[PDB]
Amino acid sequence: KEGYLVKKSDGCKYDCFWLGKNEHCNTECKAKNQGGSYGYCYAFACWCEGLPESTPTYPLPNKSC
């Protein structure tokens, strides 16, 4: 499904910088702990595709950004 990577720390959606293939955001999405074969930045949002249903992601069970 879709998974807008968020700021694990405790802020809001996870932002990026240069559009296109991400550097650390690309390895954080293709990680074997996710199971995704796609992921880029929509303007400044690290979008991720492949996040299983057991992978928590925006929104958050606590923060309501």
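Throughout, chain A uses Swiss-Prot numbering, with the displayed residues spanning 20-84 in order.
We read in the header that solution NMR was used to get this structure.
The backbone N, Cα and C atoms fix where each Cβ goes, and this holds for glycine too.
Annotated in Swiss-Prot:
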VARIANT   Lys26 to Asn  In CsEv1D
VARIANT   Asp29 to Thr  In CsEv1D
VARIANT   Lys40 to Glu  In CsEv1E
VARIANT   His43 to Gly  In CsEv1E
VARIANT   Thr46 to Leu  In CsEv1C and CsEv1D
VARIANT   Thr46 to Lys  In CsEv1E
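This view paints the features noted in Swiss-Prot onto the structure.
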residue : record           : CB count, 10 Å
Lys26   : variant position : 15
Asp29   : variant position : 10
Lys40   : variant position : 10
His43   : variant position : 9
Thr46   : variant position : 10
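In the three-state DSSP scheme, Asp29 (variant position) is classed as coil. Cα distances from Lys26 (variant position) to the variant positions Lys40, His43, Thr46 are smallest for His43. If you take the Cα of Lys40 (variant position) and the Cα of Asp29 (variant position), they are about 25 angstrom apart, rounded to a whole number.
Under the three-state DSSP scheme, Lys40 (variant position) falls in the coil class. A separation of roughly 21 Å, to the nearest angstrom, links the Cα atoms of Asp29 (variant position) and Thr46 (variant position).
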